[PDB]
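Undergrad: Questions regarding the structure given below will be posed in turn.
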Protein chains: 2
Amino acid sequence: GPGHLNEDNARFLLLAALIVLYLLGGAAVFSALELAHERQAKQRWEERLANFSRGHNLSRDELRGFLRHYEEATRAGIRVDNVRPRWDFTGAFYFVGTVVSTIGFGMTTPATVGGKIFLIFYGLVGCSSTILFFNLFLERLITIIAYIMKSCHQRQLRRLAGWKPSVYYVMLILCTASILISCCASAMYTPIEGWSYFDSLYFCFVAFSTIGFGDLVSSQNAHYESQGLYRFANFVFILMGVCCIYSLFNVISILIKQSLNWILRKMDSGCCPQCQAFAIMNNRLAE
Amino acid sequence: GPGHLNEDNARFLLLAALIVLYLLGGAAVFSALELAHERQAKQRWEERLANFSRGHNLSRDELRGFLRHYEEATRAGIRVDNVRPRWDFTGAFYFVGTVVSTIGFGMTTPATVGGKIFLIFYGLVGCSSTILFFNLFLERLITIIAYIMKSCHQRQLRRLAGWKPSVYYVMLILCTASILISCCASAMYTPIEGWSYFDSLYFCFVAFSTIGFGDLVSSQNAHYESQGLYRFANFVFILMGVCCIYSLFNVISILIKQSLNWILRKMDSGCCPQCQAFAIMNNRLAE
Ligand SMILES: CCCCC/C=C/C/C=C/C/C=C/C/C=C/CCCC(=O)O
Ligand SMILES: CCCCC/C=C/C/C=C/C/C=C/C/C=C/CCCC(=O)O
Ligand SMILES: CCCCC/C=C/C/C=C/CCCCCCCC(=O)O
Ligand SMILES: CCCCC/C=C/C/C=C/CCCCCCCC(=O)O
Ligand SMILES: [K+]
Ligand SMILES: [K+]
Ligand SMILES: [K+]
Ligand SMILES: [K+]
């Protein structure tokens, strides 16, 4: 039964239901995957706290106050090991780069009322500009791929909007580009930041996808070797990876929309008895 | 001078330069705004650490080790005050919701190799699906606004793709909707989480814009009053706010593209001597 509703509303409802099921399944998987590690780490921390309390003769009240003070310090940008100044010009540049790309690592956060108000306004404008930049970069990359494909075809036969690349081809190119960027960034990060290669790849995916957990943040140590060049390389790699991964997300979203249309059509056609865009859309008028 | 380059490449270059200038200016403003508060907080932490070291007769080595252990505990999900289980089913649902929407608060992060691999794959697929969902929601809201405007016009004259709303109107509706959602969410959060109203508004903007700093995370205390209803309300409000703010970002990006075209045209026309989309684009072919 079609349900006397249009195709688009059915697509919206199906996508919402699928996302809810995906969230439930992912939550179950993650819990079953690392609840034990959580509990072990908590028990280890409790053992360490008890040992420290016994070994230096302090109750839990003074230790609680000290830990609260240290939490305030960390929120202010203090770490046990050496860390770069949090709100110098370079640190502020890192912070605004994280805000502008909606990454938000969290190592640098505003702590003043004026700071937070300016964060709101600046983030609004900059995030809009950055989404526009990502869309423009995706369009430019698609045009480049089309031009290169045309040139290669003309060279092959000798030996633009006409023959444009398909969605699958662009998705494959974006996938391999993201893999290469992540591999190079991890190759740089592993011997510099001291992380493992897998940890570097995980951080690369976290930063590129604009998730920005904040557990791993690059270029945060107080001093580096060739510090300016390292910072420039880190910025370039993060920007390139974020652009590539965002374009990949958009292309996979197009593919998922195609798949959603297909499954909706199949269910409407022969699965009922078997129980047992905005640019040409909203920008077009304002022109 | 046009520079014998097409309009789109010039638009890309101008946007990149403007974003670089915006980043530099924002970094300067943020640094000048809160470097003093940073330094004051750091000095306060140093004073507190020295006082604690003097008052209980411990050197800096044992305190350094204790603070490193506490940092590991916090990375494991331990706080000085009571906090909910980090990787139970509800906590895992919160985590996957943060990952799927690219918010990434950071209070819950994977700590196992399999956890990180599944995070990579699940985040890829879910973020693609969620970007598609946000685009579909924006299209549906635009259609709803068009239908409502048609009905209101027909009622007014009595007393669809034809008369569609413009970009300015949709932007204004999205702005007021985001303001209302943020106000309601702050009204709920202020007496529950204990934050100030301005802090609640700041957290609302941070979460809605998918920045997710992680300094403020809602529904993290161990126990609440009507805990299930509160969690449901928090989820609904965060989802609605994220959708609205993302749509607002896209609309403002369209407006910024219009402005960029205008400034490029003006500079090409009469400012030289004065010195002193993807859907109809890439999805169209694959259909
Ligand atoms: C940034 C996106 C691109 C990511 C490209 C790489 C992602 C794939 C994951 C790499 C494999 C990691 C090997 C680490 C060793 C763990 C043992 C095998 C665990 C398993 O396999 O069960
Ligand atoms: C989520 C996006 C919508 C946000 C809507 C509200 C944002 C505007 C900011 C609200 C004003 C905050 C008042 C706090 C009191 C500070 C004194 C004035 C500081 C100043 O003004 O210099
Ligand atoms: C081509 C110019 C850039 C235009 C688009 C910019 C938007 C994307 C920038 C996001 C960068 C995120 C992290 C940057 C950290 C570098 C700071 C440093 O360690 O020094
Ligand atoms: C209409 C169904 C949803 C479909 C789209 C879902 C994508 C957006 C969801 C992001 C939610 C972010 C935070 C959720 C935290 C709630 C967890 C809890 O405190 O319990
Ligand atoms: K984020
Ligand atoms: K974060
Ligand atoms: K984040
Ligand atoms: K984000």
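Quick note: numbers on chain A are straight from Swiss-Prot, i.e. 9-167, 187-303, 393-403, in order.
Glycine residues also receive a Cβ, built from the backbone N, Cα and C atoms like all the rest.
What Swiss-Prot shows for this protein is this:
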- A:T110, A:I111, A:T237, A:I238: K(+) 1 binding site (BINDING)
- A:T110, A:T237: K(+) 4 binding site (BINDING)
- A:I111, A:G112, A:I238, A:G239: K(+) 2 binding site (BINDING)
- A:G112, A:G239, A:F240: K(+) 3 binding site (BINDING)
- A:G112 to E: Acts as a dominant negative when it assembles with wild-type KCNK13 or KCNK12 subunits, abolishing K(+) flux (MUTAGEN)
- A:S136 to P: Increases channel basal activity. Increases the current amplitude. Confers nonlinear I-V relationship, with currents that saturate upon strong membrane depolarization; when associated with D-139. Does not affect channel ion selectivity, pH sensitivity nor inhibition by halothane (MUTAGEN)
- A:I139 to D: Increases channel basal activity. Increases the current amplitude. Confers nonlinear I-V relationship, with currents that saturate upon strong membrane depolarization; when associated with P-136 (MUTAGEN)
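For each listed feature, how buried is it and what is near it?
TA: Neighbours of A:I238 (K(+) 1 binding site), defined as other CB atoms within 10 A of its CB across all chains, total 29.
Around A:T110 (K(+) 1 binding site), the C-beta neighbours below 8 angstroms that are at least 6 residues distant in the chain are A:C135, A:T138, A:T237, A:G239.
With a cut-off of 8 Å between CB atoms and residues at least 6 apart in sequence, the same chain places A:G105, A:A234, A:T237, A:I238, A:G239, A:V269 near A:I111 (K(+) 1 binding site), listed in sequence order.
In three-state terms derived from DSSP, A:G112 (mutagenesis position) belongs to neither a helical nor a strand segment and is classed as coil. Cβ-based neighbour count (10 Å, all protein chains) for A:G112 (mutagenesis position) stands at 31.
Within the same chain, no residue at least six positions away from A:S136 (mutagenesis position) has a Cβ under 8 Å of its Cβ.
Counting every protein chain shown, the number of other Cβ atoms lying within 10 Å of the Cβ of A:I139 (mutagenesis position) is 20. Secondary structure from DSSP puts A:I139 (mutagenesis position) in a helix.
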Undergrad: To the nearest angstrom, what is the straight-line distance from the CA atom of A:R167 to the CA atom of A:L187, with 19 residues unmodelled in between?
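TA: End-to-end across the missing region, Cα to Cα: 21 Å.
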Undergrad: At the unmodelled stretch of 89 residues, I want the CA-CA distance from A:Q303 to A:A393, to the nearest Å.
TA: 38
Undergrad: Please report the number of other Cβ atoms within 10 Å of the Cβ of A:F240 (K(+) 3 binding site).
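TA: Taking every protein chain into account, the count is 27.
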Undergrad: Using a 10 Å radius around its CB, how many other CB atoms surround A:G239 (K(+) 2 binding site)?
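TA: The answer is 29.
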